[PDB]
Amino acid sequence: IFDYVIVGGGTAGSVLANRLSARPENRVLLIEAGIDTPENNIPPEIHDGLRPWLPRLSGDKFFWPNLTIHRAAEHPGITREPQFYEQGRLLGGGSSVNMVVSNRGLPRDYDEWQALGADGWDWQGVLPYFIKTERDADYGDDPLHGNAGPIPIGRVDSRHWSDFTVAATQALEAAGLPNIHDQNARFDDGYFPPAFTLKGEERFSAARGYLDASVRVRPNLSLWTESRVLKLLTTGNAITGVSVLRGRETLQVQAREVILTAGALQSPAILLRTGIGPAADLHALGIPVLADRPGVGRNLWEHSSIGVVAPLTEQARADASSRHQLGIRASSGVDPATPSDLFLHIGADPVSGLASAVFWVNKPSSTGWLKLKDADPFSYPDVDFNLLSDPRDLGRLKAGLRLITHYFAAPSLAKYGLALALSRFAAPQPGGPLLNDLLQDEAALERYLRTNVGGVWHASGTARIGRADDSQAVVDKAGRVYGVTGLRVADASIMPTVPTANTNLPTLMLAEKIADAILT
Ligand SMILES: Cc1cc2nc3c(=O)[nH]c(=O)nc-3n(C[C@H](O)[C@H](O)[C@H](O)COP(=O)(O)OP(=O)(O)OC[C@H]3O[C@@H](n4cnc5c(N)ncnc54)[C@H](O)[C@@H]3O)c2cc1C
């Protein structure tokens, strides 16, 4: 009988398995559905940190196969297609297959968490957990940084920037933007070398960080790889264990405490199947109701993304002569409440022959939801990110595009004479209209955006921390699921809102914090 069964050996699951098992009396099982990634035998596609997009070139190999989602809000005169949503399926989860960038967001993100009912999750309260996770190679001795944590964070030196990146930076300075240097302790608009997590040229997932060999030899830690949890075992309103599929064999495992860390799309599907969710939905699926919690699978957040590409002209290609070089935090101007609501990257890829300015709404207004299609443990949920449902997000994307127009008009970048066209975010390519033309035609620009808006794999919020009297809350400040015993959620599902950040570093932090709450 395990004290803790942790379901999902991803970003959050890895931290929890490590921190909980640090006390020897704690018998802890970490169950991960995908392949193990032993530090001495990491798949070479995974292991290459300089080319972190490589896993997404192995098709399904490292993801949840055929996990499809709806992206944009349904809207008259557009037929939406389902879209494959990458989610890691292996030890380290998203941290094993992501683009290696590691940023925290803005104080205001977390102060809003507390304001929305997550007591002690304000900036003051999360910051120790950001410090504890990291070893910042550049600023680690400075006050808002850690120097001892398991996860390294570093940035390229600005002096190593390509002539192309420099030119972009001169363009941004011309618009009045500073180099803020450290996006993780400086929180106003400007540009910077992005903080990323690598070890030399190698990926450094949370499995490398939290589940190294010494941790693995702990007699009180069990690690089940290629093992899929199918159902939560209950008695009364108490979670009591898990049924797990290994080979063809299903096992029951008893547990004092189940902690779900199965990712923001699969953690709430597991709750819903257990009978924890909106009652009428569950009734509709013949699922007996443990707890009527209507926030389970609501409040699904993401960042809403788009691309601009241009063929590289000779000057630009010469100047563009792998690591994350440049990031831009900017304000759309669409809502006073949401400075720094846009993130942008400007760079060039001589390989595809494209210069790119890709960007997303980092502080969005739109949210969607996910539900079960049926009771089958094998089904994915029905997911609808509902992007651009709130018109402010459409406003933000248009603002971003104008900013790009403005920056590329600056002498430093206009000299290249790039003809910029719209593109999908995730695999940027030709085929979209010219930027200058679309910005001249508003309805056509609205239709394009609604049609081609993407995500940035920052799914979150589906089992939100909320106040103990909030009918729409799912978990309390320590991740305990309201209405049942024996169950916690401790992944990106619990974020009351997505931060102004890529979600990995915030997921590490929240797992450290939740581990602390448990150990305290
Ligand atoms: C392609 C991609 C690129 C990204 N780029 C970045 C980036 O550059 N920077 C950044 O900060 N964030 C980025 N993200 C997001 C970030 O990596 C995720 O938000 C983060 O990994 C979420 O962590 P988690 O623990 O919630 O989920 P995950 O790390 O996804 O972990 C969930 C784990 O649960 C396992 N699991 C699921 N269901 C079951 C089950 N029934 N049984 C057993 N195991 C199960 C999965 O196999 C997985 O290992 C990216 C994500 C993707 C997909």
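The numbers used for chain A are those of Swiss-Prot, and the residues that appear cover 5-325, 331-529, in sequence.
Looks like X-ray crystallography, 1.9 Å, at least that's what the header says.
Positions of Cβ are set from backbone N, Cα and C atoms, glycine also.
Listed features, source Swiss-Prot:
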| type | residues | note |
| --- | --- | --- |
| ACT_SITE | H467 | active site, proton acceptor |
| BINDING | 15-16, 36-37, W68, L94, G98, 102-105, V233, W466, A501, 512-513 | FAD binding site |
| MUTAGEN | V101 to H | Abolishes activity |
| MUTAGEN | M103 to A | 16-fold reduction in catalytic efficiency on vanillyl alcohol |
| MUTAGEN | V367 to K | 1.6-fold reduction in catalytic efficiency on vanillyl alcohol. Shows significantly improved activity on the aldehyde 5-formyl-2-furancarboxylate, which results in a better 5-hydroxymethylfurfural to 2,5-furandicarboxylate conversion |
| MUTAGEN | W369 to A | 7.5-fold reduction in catalytic efficiency on vanillyl alcohol |
| MUTAGEN | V465 to A | 18-fold reduction in catalytic efficiency on vanillyl alcohol |
| MUTAGEN | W466 to A | 39-fold reduction in catalytic efficiency on vanillyl alcohol. In contrast to wild-type, is active on secondary alcohols, such as (S)-1-phenylethanol, and is strictly enantionselective as this mutant has no activity on (R)-1-phenylethanol. Shows increased activity on the aldehyde 5-formyl-2-furancarboxylate |
| MUTAGEN | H467 to A | Abolishes activity |
| MUTAGEN | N511 to A | 53-fold reduction in catalytic efficiency on vanillyl alcohol |
Which recorded positions, if any, among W68, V367, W369, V465 have a Cβ under 6 Å from ligand 1, given in order along the chain?
none
Find the Cα-to-Cα distance between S325 and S331 in angstrom, rounding to a whole number; note that the 5 residues connecting them are absent from the deposited model.
10
One of the mutagenesis positions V101, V367, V465, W466, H467 has its Cα closest to the Cα of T512 (FAD binding site), namely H467
Tell me which of the mutagenesis positions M103, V465 sits in the most Cβ-dense spot, judged by other Cβ atoms within 10 Å.
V465
Could you say whether, by DSSP, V105 (FAD binding site) belongs to a helix, a strand or a coil region?
strand
Long-range same-chain neighbours of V101 (mutagenesis position), Cβ under 8 Å, sequence gap at least 6?
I50, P59, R60, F66, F67, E90, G92, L94
When the recorded positions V105, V367 are compared by other Cβ atoms within 10 Å, fewest goes to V105
Counting other CB atoms within 10 Å of each candidate's CB, the least crowded of the recorded positions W68, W369, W466 is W68
Between the recorded positions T15, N511, whose Cβ has more other Cβ atoms within 10 Å than any of the rest?
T15
By a three-class reduction of DSSP, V367 (mutagenesis position) is assigned strand
Given the mutagenesis positions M103, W369, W466, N511, which one's Cα is the least distant from that of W68 (FAD binding site)?
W466
Rounded to the nearest Å - Cα separation of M103 (mutagenesis position) and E36 (FAD binding site):
21
